Amino acid sequence: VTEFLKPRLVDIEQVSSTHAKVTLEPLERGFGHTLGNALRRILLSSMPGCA
Amino acid sequence: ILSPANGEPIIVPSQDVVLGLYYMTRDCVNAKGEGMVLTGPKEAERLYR
Amino acid sequence: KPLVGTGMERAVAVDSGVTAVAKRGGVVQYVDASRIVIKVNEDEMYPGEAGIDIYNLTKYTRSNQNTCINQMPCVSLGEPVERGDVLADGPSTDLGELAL
Amino acid sequence: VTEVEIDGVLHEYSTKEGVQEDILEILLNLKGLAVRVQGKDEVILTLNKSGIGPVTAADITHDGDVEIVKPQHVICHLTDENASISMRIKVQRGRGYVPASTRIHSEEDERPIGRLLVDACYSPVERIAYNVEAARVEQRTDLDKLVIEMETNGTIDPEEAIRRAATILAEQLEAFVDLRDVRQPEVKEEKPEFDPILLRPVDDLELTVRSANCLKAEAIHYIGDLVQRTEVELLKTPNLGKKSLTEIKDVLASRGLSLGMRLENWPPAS
Amino acid sequence: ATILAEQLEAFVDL
Amino acid sequence: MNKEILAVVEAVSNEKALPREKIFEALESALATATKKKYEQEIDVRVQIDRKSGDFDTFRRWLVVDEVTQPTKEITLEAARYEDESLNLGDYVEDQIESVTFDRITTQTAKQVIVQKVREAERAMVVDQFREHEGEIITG
Amino acid sequence: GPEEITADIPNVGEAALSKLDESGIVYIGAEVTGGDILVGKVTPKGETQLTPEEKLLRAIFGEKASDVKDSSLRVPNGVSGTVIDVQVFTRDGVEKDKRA
Amino acid sequence: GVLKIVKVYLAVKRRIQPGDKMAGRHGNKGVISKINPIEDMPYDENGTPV
């Protein structure tokens, strides 16, 4: 239909208030990998802060 | 998780993971990143990915 | 075809039955998806039997293992053929080569 | 292509007197055939051909809203003088890849014997190579220019494909650009149980147009108004004898409804 | 997510 | 069809139990019960096979009542306007014509109805035939 | 009694008799699925009535509607697919069928 | 005591699926495990997948 699926996320678990665990569901056949990998590669290197 | 025959563990990682872990635990004498200090394991994981 | 063969493929294909190999050389008069009609040359013919011989390529037909068999024609139209040449690849055969 | 039909053949496991290849080869070549539809989302293409020679893509009866991406693609080979084929070809726009098995939706769509299902494989792209390089930034260093080559069917447009993919990525990303604890389940919903088919006109119950004008002779379009109308107003309804009354009694009262049922909730909100 | 979307912004339509 | 049932009543041994008239009436009953299977619609199909003149002509009852469930047989207490019906009760239509009187289930239910009605009729006959002798020494 | 391959089946609905032809065999192409009826056969079921007063009825008025039973060949449960060919071997003497 | 043998044929375009058994020509058998999406298989620098 040329219109994709958008997730109905289920949980933002905030254990220890500094180590969170987010779930997201559902995503298309391969969008899980691409979104996870893009977010991971951006957060690791290209995410400004101060140190 | 133990055979009734011998008190050995039946759950033994057979292959394709022993290869994985073994590769993950070796030491190239001159590999990119040699000679640093890491504030912890998670730091090394981030440094690797 | 298999990219890395052992040469034996041509022999095992032509020596088996699954391929419809030509009997007498000549000209491919009429080729269809099920029939082939060859006009043999003047040397290998008889007084009667003007020269045409027909090959009815067995289309999709059961086998003793319930898998399909079929002889699609490999030769084009009008292309001359010699004696004992593959005119129709059998099941899992390519241009007269065993190809599984 | 998704659904084909050739007048001579019955099932794709057959042949046809005149065509060099089998129907199976024809279907595989068809799947190989690509096309670009512009106006509509699904379309039907007729291919008629006669005489000796190769039947390729250009030979089909093209249209304006439809454009063959490459005509030289061979479809089949006619190898007899008075040999001819005519074929209808359903071509629908879709995303991804659906096999011929699961695409079935009912138990009568295939009942037309000539409707051969070709498992649709529609994706304009074939391979996507890419690589980064040192961009010639006017004044900076080690900025990256990303070169992406796409080998495709030629159907889709390269820049258009890029922008469409980027739109898809941005839309999917918008999910957690503002993420929070959200749950679509809203238990204990509150809605009026009025049946929505009553909002439609009566004529939407698969019957003729003379009976439609008959229910337009009593000025009854609504089903939500005819529901307060028992069979006490049928022979008195203009020209309801046997035939049109047979239609009224067949196509209405069989669908689970009843010709006139007392209700107190109408119309919210027509 | 915001940084990636504002990177993407140069190509999308809507 | 009609000729077939005429051959039946000719071959019917108990012609007194069932001459042509009531034979064909029972056969119209059987034909209605067969139409009950031909259509998932449960409609009373009077036929009036025209016992001796010609073949059949199926009809459709209206079962006069203010209801509309199974509308093949539903008419209110005055709906007789079109068709010049002019009858409140008893007004029944002939909308569907020429159903099947020759298939497998038709002939099977014909056999069933025939044997049932014939046995019932012979029973009802012998009942009075022996009741005549009420007050006599009978065997048994 | 003999076995016939008539198109009609005493019990099943219209769907189970839609694939067949007028003779009682599926057309070449009906994408059947496990459960459907390929044929199309009925058998003499009953026995031991011995009422010739009803045998005379069902010898002319019910000549072929006496002892039906739908021992008809259904596709086994699970196997789907397409029908592609139908062979019919008729014993000589036994007259013929339209599809034959 | 037989009158009419009617033989009917049935054809299935039997596709591949996780669970079949494929092998090369050196006894390296194996069960196919996953129909991995094309965008996930390893791929050469020229963009061609494997």
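Going by Swiss-Prot, the residues shown for chain D are 56-325, listed in order.
Including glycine, each Cβ sits where the backbone N, Cα and C put it.
A simple way to gauge crowding: the CB of D:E165 (mutagenesis position) has 17 other CB atoms within 10 angstroms, across all the protein chains here. Among the sequence features in Swiss-Prot, the mutagenesis site D:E165 to K is noted as follows: 5-fold decrease in CRP-class II promoter-dependent transcription.
Its Cβ placed at the centre, D:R191 (mutagenesis position) has 7 other Cβ atoms within 10 Å. Under its mutagenesis annotations, Swiss-Prot gives D:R191 to C the following note: In rpoA101; temperature-sensitive.
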**Request:** Give me the Cα-Cα distance between D:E165 (mutagenesis position) and D:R191 (mutagenesis position), rounded to a whole Å.
**Result:** 59
